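Visitor: This is the structure I want to talk about, given as structure tokens.
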Amino acid sequence: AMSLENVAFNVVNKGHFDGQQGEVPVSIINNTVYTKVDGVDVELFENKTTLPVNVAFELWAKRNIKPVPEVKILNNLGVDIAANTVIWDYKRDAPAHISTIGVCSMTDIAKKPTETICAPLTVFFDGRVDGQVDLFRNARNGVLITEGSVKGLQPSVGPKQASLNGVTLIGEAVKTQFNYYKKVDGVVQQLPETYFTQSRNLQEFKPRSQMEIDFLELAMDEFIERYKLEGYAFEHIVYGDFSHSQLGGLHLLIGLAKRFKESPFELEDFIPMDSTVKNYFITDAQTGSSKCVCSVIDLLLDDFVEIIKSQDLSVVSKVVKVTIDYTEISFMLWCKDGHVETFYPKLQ
Amino acid sequence: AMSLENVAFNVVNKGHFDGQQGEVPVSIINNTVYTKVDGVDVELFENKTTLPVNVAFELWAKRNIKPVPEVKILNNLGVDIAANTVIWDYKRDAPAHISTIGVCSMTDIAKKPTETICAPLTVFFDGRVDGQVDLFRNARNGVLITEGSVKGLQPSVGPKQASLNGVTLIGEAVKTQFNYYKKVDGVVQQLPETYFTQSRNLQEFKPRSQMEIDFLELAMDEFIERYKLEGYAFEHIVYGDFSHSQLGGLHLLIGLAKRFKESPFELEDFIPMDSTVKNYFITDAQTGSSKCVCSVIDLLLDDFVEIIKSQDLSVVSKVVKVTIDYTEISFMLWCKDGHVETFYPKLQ
Amino acid sequence: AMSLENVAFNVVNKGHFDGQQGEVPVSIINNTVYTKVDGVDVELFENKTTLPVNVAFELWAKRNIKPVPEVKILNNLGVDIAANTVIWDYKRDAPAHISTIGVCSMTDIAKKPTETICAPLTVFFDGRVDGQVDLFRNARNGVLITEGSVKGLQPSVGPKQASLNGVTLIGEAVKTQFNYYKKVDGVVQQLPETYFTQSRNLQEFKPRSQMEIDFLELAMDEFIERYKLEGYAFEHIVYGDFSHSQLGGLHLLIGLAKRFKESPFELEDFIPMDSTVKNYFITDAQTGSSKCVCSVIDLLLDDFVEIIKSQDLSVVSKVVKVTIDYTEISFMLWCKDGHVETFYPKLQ
Amino acid sequence: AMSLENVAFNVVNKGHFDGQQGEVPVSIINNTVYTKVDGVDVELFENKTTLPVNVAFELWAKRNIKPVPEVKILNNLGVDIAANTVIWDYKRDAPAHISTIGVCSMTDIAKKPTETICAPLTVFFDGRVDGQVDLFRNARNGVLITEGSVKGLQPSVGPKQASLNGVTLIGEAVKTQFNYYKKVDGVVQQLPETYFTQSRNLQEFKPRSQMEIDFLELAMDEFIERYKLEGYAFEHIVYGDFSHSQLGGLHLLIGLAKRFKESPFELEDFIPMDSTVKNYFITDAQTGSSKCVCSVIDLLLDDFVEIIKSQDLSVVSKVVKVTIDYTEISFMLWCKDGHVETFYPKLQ
Amino acid sequence: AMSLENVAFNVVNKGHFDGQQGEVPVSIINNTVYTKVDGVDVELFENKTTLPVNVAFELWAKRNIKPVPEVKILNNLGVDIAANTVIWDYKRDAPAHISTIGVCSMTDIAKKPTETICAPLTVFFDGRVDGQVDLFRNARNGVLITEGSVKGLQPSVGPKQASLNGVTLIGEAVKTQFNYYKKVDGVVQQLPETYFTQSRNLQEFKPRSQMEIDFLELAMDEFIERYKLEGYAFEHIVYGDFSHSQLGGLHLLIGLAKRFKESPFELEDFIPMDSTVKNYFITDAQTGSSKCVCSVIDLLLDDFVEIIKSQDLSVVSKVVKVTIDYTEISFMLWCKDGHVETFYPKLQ
Ligand SMILES: c1ncc2c(n1)NCC2
Ligand SMILES: c1ncc2c(n1)NCC2
Ligand SMILES: c1ncc2c(n1)NCC2
Ligand SMILES: c1ncc2c(n1)NCC2
Ligand SMILES: c1ncc2c(n1)NCC2
């Protein structure tokens, strides 16, 4: 007996949809859901989605409140829809997927992932919910996450971090590192060996290795000396060049974090969504050095050093493909006289 | 267990709210309520009110579908709120009253009219619903309608016509002529002697007397001759004067109906609401004769003749007060040399 | 002391803005202006313009309520702005001009047309308002209308009809036929010889000549015989050909009116604005004969006969230019063996 | 002579409504009020209320700009409406009350609180405005605030802090501590002995006692030792338990402030309004420990210590009612073997 | 071949409009432009302007991404429109000018500034774009900026700072200090000698002189002693008086910055636009001292000291006009016994 007033009752009393019985008075005006409290309207939800306000309200209330894979991972794995849950995309303030399965009568394409409409779609399954590992085994297409082993299925160890209510974290009181499994056309697919992005923020950036501590503490020339990075263009790629009108390099988040401590800069997120590589229109406030499309990736500095040091530096220009977050990231490598000139996530 | 989905289910299956159990998927977008039918959205309701879309939807679904007094009568009698029903105002496409009693959780000020919040409000009671005659008997303020006699209380015979789903009609299969009772501060009022407006349309106008048949059939001069109306300015007041830039007279609906048969005209309803006297910005299409504020009343021609023939014609200008639909309508009477110059509802 | 509440007071009490003092409570919700009447909101105005709701409300309230030239005439004469009035475009439900002069503080570019900002704009002047003939005399660019003669200036007799509150009519109680004058860069122009469109409706079409009476009364072959129209393709151009999937001809409003009496058809007005030539996507309901772009002109049948009879019929295809409503209308004339095949307004 | 353009003139020139004469051009688009400045539109107000945009604009402009009681206090005292002022609710960005008295023609239920419509409503009166103490004496229901004594009326000393333009502060240049008086059904009511919440922020939290300084400075075990809190579950209730998936305790704002200094966390305010007890969906970013409904109260630590130490610890579970901000706050007390297990504001 | 889908393609791929060929799917809902990415809608733009959403999207995409004069300077110089660029006003989130020249088909009044419609408008020209210095020489009205000298034109050295993508900065990698030129009615105008505002923020305020360092570091009485400011009311004007209900003075941004370090305060920007002098409704959080209209200017402290010390202190009250940002700023000077009482930017 699903209703707008019951979803609102659950939000008000339980903090989210919790299957509880009850109704609260609701008013919908434009794109906002309000509830009456002591004679006045109190805002419960502001629709930022392209779905109808009451529909987006129910999907948000029905969001998964357990640690779930970050939307960039689900996207990189080709996930189309989730089985009997809503993965809320906090970066877009919208459902991560267009349709649902057994969640909301307006967006449901099926009540169970076993329905034939779900066979061509890559359904996300959560091994923490009863019966979902079995539903993945019977699914034609799907991605499964588990906390432990599944007899016969070869696991892929995912990232350490997961998203819990929009907070990306490495769990201590909860498990956030999952085993990942994928099936394409009824066949279990081998997930590739991959690096993982660290999902850190510029404002609250923390080093996760002795190399990262040394990058943030040491001066540019002594860090490059200590880590034998001469001829790898870290001065351009990681530290950044703010001497010309066009900002040079600055493609690693740790380099932006180091700069941010000394002077501020504007990062225009012109495609605001979760992705392995992010594109920003950057304007350095100290110098006025700027770049319309500055691709940034948050790799652990050691992982980036390992990628660039593994490269052959004998050709003028080549596409270097690196698996990051299960996806193929093309990098552009420019060399001269056996030294790196630039190395950046190739702007497609 | 009131809900948006249940109100929508009732509209789709029963044509209105009928207390039936069930839910249909609903989407709200801007001011419209849609329901999904075979994968596509079908419009159920377009909000024309100043209330939230979902709230207006429920009050419209919960509208009274029996013949009810026309909103102009309820307003003239000082009705503030209705007891356990919604009087839908079809002229405004909105509820006739701001609040409800035992109807909708968002608009309810009380569940029963016996609650102390209803004591100072003139509550509308319908003697056709069980226990409402007794709720009026106990009420401090109220208006009661009945189909027959009430013990001890003397009735005021109302108009022949009532509104059934927005259709104003004189019932043949249903009773539309009610007895009216009114209480102010616990005292049963003596409702005054009143004329009633006829609530006719210009396009489907029907005469309701031999004088009205003769007005529409005969020529102007022979009707005035037959009914001894010389000196009463019917040529100006009722027939209308389209010879000058400002349209002269034309204050009786029957006169507009007669004109409408010969040539069309635009009637701008600049305050669209139900009222005893209506104001229109009229433009006669044949002549180009026009008037910004042309007050029109739909009185039976015989009743209008009685009013104008019962006035003293010895003063240049005076206010003539007439009880019409229980309200005091002021008219402006202009005379010269013992004859009428003009007579018009000075009301809005 | 202009205000929203004062404009609303004027609309409610005077039927339009009349400079009266007073205020009524107003509420604005989305694109609608409401006013409170006995505790409930009554709609005063629904904004159909691309201007802000309160601004469009004031321009509509301040609309010219005298017979004014039809917007197609003002446009054809290059009118940019009106002097101290608003020409309301009833076909678009919007002001005919972007800006105003001495009308509304939000849209005013000047308070008087003598301000230098108005010098390059063709200002519309109304000789019926005191001092406007003299403001046109001093203006660099302008269009003047008068009811009589102007000293020294030679007139161009305009169309018989004018628009009074959106009703196009030939005045009997008011004058609708104006003298037109135009100045370009300080020089009084000689307005060209022009035909005028008749501005009739399909539903209320009336013949304005003995030829038009004969077209509507007689059969196709006897009308063409009586008026010696053999070889002029009136069967195709005026009567219409509904025998093939593509509707043939039907470019004169009188021909659509004749057809409309026998059987209905849909006319999709895909560019809804006032213009000399109109384009309709027509679907004949009886036959299913249709045409995406069917250009229709409302010319007096005698004027259309004069145009087609004054053309050289010796070339396969050529452009025929005709001054209609002061503008140059291009027609496409197609001939074969000295007879007309088709003739149609190539205009939009 | 109230108007939209006059309210806007006052906002632009005086920073709020100040009864000044004048008008500025205004445009309303969707839910925003703009004014023209140097040819471009400048936003004056964005409507976040469920009232029409122009109406909410006027109530916001007419907001009380003197220190006023925090909305949680007015609500806890049953205040329905204010006398001749608007208490703006900055937490909701909306008027604290639905209707007004002598403020705005659209929301006014009366011009003076002496009107009979105000008798059943608890009207807020401000003794700092001339004649309001007398109006409270004549009011059937009301709440009065004063800066000093009222002859014969027994005062209740309110909180030290008040809200001045949305800034909660303890006044040094202005008086913020008021005497409070309440009347129910014509009878002056004795306000109960009460504790007061401190109205502090997590980000700018300041200790207001030596115990609060010691809580934030000392380690958990030495604070509990110093203040003899062994057996009172401060480790769970105040410090918080982040070791399991469900976050344990954390019901006192000072405990959240201490945690906030070490590591961040998300507090989802799912019912955003001012209240004595707040409910948050909390997610600890360091551990991933979370709780859907975590009730938080900002009491001075000494006051909380006094409440819990006053409890009988001999029963398994009991409801403990404490008067806070004039309202009865139910707490849930869970004991075992003469020691506290948990003590929290009971989730209703 | 301009289109919505091409503008969106440019935003997604180039970070702004870059004349590139291509189309991406777009959806417009209410005031937001979305693009489809991996089956879900991603927000590209939220319209905060009074222009249609698709039109504002194109003007924002077509914004000037080079360092440009701050909107306060362009306004103070009477700039109406820009030549073949869009100056985006980041403080209003809207175009700085109503119309464009050769930018967008919906807002263009002309394709080239040489068109006669641009002659009466003060067109902004950028000497960094080819042919714009010549277009300024031929323009009747205009403002020109250059990086170097223009043969024969007497330059005005502008402010050190410019706006690059909404970041006000003094360029190190780019030039931000321009030469300014103005023409009124075909005649090159001599720009006056002027002081410049510093365009600093309260939160990230940095001193730009030894006097400014001493103001922020030293105590009030020793700074006034060191700089011989006795009798100049710096205690009131610059430091601020928070002892009474009305906040005294506090008209220099550096004084607000010094206060901000010790205690917070709310600054209500009730007219949010870029201007030489700003007006704020300020509420000091520590004391509750407040002022509805507190005019603030960010002059370099030395420049302010120079202005006030240059004043004659022998009259009770006088208007003192100072040229700041090319505009005449009226100050109010109040003296008594040869000493300053107050000196503030006169509230108009
Ligand atoms: C594209 N981006 C950067 C570089 C390049 N091409 N050649 C050397 C450096
Ligand atoms: C106003 N209205 C109508 C009339 C009048 N004044 N004098 C004669 C008739
Ligand atoms: C285009 N439209 C009409 C016609 C034509 N081409 N050829 C003969 C008649
Ligand atoms: C509800 N909440 C917490 C507890 C309880 N019941 N029993 C002991 C601890
Ligand atoms: C206006 N504002 C401040 C002052 C004044 N007038 N006289 C002395 C001080």
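Indices start at 1 and increase along the chain as displayed.
A Cβ is built for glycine as well, from the same backbone N, Cα and C atoms used for every other residue.
Swiss-Prot lists these features:
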- D:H236: active site, proton donor (ACT_SITE)
- D:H251: active site, proton acceptor (ACT_SITE)
- D:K291, D:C292, D:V293, D:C294, D:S295, D:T342, D:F343, D:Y344, D:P345, D:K346: uracil binding site (BINDING)
- D:64-189: domain 'AV-Nsp11N/CoV-Nsp15M' (DOMAIN)
- D:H236 to A (Swiss-Prot position 6686): Complete loss of NSP15 endonuclease activity (MUTAGEN)
- D:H251 to A (Swiss-Prot position 6701): Complete loss of NSP15 endonuclease activity (MUTAGEN)
- D:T114 to I (Swiss-Prot position 6564): In strain: Omicron/BA.2, Omicron/BA.2.12.1, Omicron/BA.2.75, Omicron/BA.4, Omicron/BA.5, Omicron/BQ.1.1, Omicron/XBB.1.5, Omicron/EG.5.1 (VARIANT)
- D:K261 to R (Swiss-Prot position 6711): In strain: Kappa/B.1.617.1 (VARIANT)
Visitor: Run through the Cβ atoms and count how many others sit within 10 Å of the one on D:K261 (variant position).
Guide: 10
Visitor: Counting other CB atoms within 10 A of each CB, which of the recorded positions D:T114, D:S295 comes out lowest?
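Guide: Among the recorded positions D:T114, D:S295, the sparsest Cβ neighbourhood within 10 Å belongs to D:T114.
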Visitor: Using only the Cα atoms of D:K291, D:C292, D:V293, D:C294, D:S295, D:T342, D:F343, D:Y344, D:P345, D:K346, which the record gives as binding uracil, return the largest interatomic distance in Å, rounded to a whole number.
Guide: 18
Visitor: Output, ordered by sequence, the same-chain residues six or more apart from D:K291 (uracil binding site) with a CB under 8 Å from its CB, or 'none'.
Guide: D:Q246, D:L247, D:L250, D:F281, D:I282
Visitor: If you compare CA-to-CA distances from D:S295 (uracil binding site) to each of the recorded positions D:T114, D:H236, D:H251, D:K261, which comes out shortest?
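Guide: Checking each of D:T114, D:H236, D:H251, D:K261 against D:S295 (uracil binding site), the shortest Cα distance is to D:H251.
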Visitor: How many whole Å apart are the CA atoms of D:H251 (mutagenesis position) and D:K261 (variant position)?
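Guide: Each residue's Cα considered, D:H251 (mutagenesis position) and D:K261 (variant position) end up 17 Å apart.
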Visitor: Would you count the other CB atoms within 10 A of the CB of D:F343 (uracil binding site), including those on all shown protein chains?
Guide: 23
Visitor: Out of D:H236, D:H251, which of the mutagenesis positions has the smallest number of neighbouring Cβ atoms within 10 Å?
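Guide: Minimum Cβ neighbour count within 10 Å, taken over the mutagenesis positions D:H236, D:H251, occurs at D:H236.
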Visitor: Considering only the recorded positions D:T114, D:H236, D:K261, which residue has the minimal Cα-Cα separation from D:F343 (uracil binding site)?
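Guide: Closest recorded candidate to D:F343 (uracil binding site) by Cα: D:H236.
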Visitor: Compared by Cα position, which of the recorded positions D:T114, D:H236, D:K261 is the closest one to D:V293 (uracil binding site)?
Guide: D:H236
Visitor: Chain A sits near which of the recorded positions D:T114, D:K261, D:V293, D:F343, counting only a Cβ gap under 8 Å?
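Guide: It is D:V293, listed by sequence.
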Visitor: From the recorded positions D:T114, D:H236, D:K261, pick the residue whose C-alpha lies nearest to the C-alpha of D:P345 (uracil binding site).
Guide: D:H236
Visitor: In angstrom units, rounded to an integer, how far apart are the Cα atoms of D:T114 (variant position) and D:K261 (variant position)?
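Guide: Spelling it out, the Cα of D:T114 (variant position) and the Cα of D:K261 (variant position) are 52 Å apart.
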Visitor: How many whole Å apart are the CA atoms of D:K261 (variant position) and D:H236 (mutagenesis position)?
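Guide: Rounded to a whole number, the Cα-Cα distance is 18 Å.
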Visitor: With a 10 Å radius around each C-beta, find which of these binding-site residues (D:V293, D:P345) has the fewest other C-beta atoms nearby.
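Guide: Across D:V293, D:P345, these binding-site residues, the one with fewest Cβ atoms within 10 Å is D:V293.
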Visitor: Using DSSP and three states only, what is D:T114 (variant position)?
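Guide: SS state of D:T114 (variant position) = coil.
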